[PDB]
Amino acid sequence: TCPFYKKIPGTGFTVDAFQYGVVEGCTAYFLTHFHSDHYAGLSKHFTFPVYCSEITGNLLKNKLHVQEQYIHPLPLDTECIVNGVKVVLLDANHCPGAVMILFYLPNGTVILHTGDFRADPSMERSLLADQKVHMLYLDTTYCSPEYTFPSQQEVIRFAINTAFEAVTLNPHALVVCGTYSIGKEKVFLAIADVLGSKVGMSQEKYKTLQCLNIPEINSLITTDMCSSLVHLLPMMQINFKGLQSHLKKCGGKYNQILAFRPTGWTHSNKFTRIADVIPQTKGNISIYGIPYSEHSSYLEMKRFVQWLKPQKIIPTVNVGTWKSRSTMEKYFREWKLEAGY
Ligand code: NI
């Protein structure tokens, strides 16, 4: 049974609700982005209308096999009518294809559903500038003041400088970057660009990247591993055993691995500056964990919400415990008393 925070009142609409069978009353199923917790349930046997971005629709067709007749892609930043209701899709600054959805209800209420997002001041100059929002369905992944991490640009600067220095010292070093979903592609693309290399990967990951409308992608990636000195591997292989086993497969071309694990937040964030990050090392293998986030920090979240001034907030993440729900409600009331709405 579908929970309340995935339903849009006054409509036949649901958001990120594919794991509950046929939802009674649902005439259109929205999908915010192609991450497994959100698409859980979709397959080639789905027969209801799915609304999404172009990039998410390319992934639904090629990777899950959903038939074409049930995929409804919408352009971004454009007023669209769906089943008699005006909607807009906005860039969520999450992974490729990720959107927020503005719903203009027949009774005059306006609802923003963030999906998953990383709030940014540039959102204050989108179509959200133009009118009031009554209800906010909010990605609360990092809604606590301990969740701190740097800008994506600082993190990429660290990764590029780390890789360029290691390979310039040792032209026989290989760089490896872990992945388990779409998102975070700037990590491996920026490193391969500084090294003058294409990125090598499996056929399955190449297929996924070919769905993402990245300009000039054919110049950036390949399935020919031997030609490449930046390789992608599944995240589960990013450990000393997995990486040893990978170096054997390269036929004595390389004598050192430098590997990156993009994570979300980790408690090493509470003490260490990005500058000061050190790897885990065994022998000719070193592994860096780098805090590249595609969700809002506490501070970015609070600024967005204090600017938007919603009448009501419904969290979509951390909703399963009384303590998490209570904690989030306290911060929403602080923010409202501080800013005066
Ligand atoms: Ni996500």
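The numbers used for chain A are those of Swiss-Prot, and the residues that appear cover 700-1040, in sequence.
From the backbone N, Cα and C atoms, a Cβ is placed for every residue, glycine too.
According to Swiss-Prot, the features are:
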- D838 to N: Impaired nuclear focus formation, reduced interaction with PIAS and increased sensitivity to cisplatin (MUTAGEN)
- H994 to A: Impaired nuclear focus formation, reduced interaction with PIAS and increased sensitivity to cisplatin (MUTAGEN)
Nearest-integer angstrom distance between the alpha carbons (Cα) of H994 (mutagenesis position) and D838 (mutagenesis position):
8
What kind of secondary structure is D838 (mutagenesis position) part of, going by DSSP in three states?
coil
Count the Cβ atoms, other than its own, that fall within 10 Å of the Cβ of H994 (mutagenesis position), considering every protein chain shown.
22
Around the Cβ of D838 (mutagenesis position), other Cβ atoms within 10 Å, all chains included, total 24
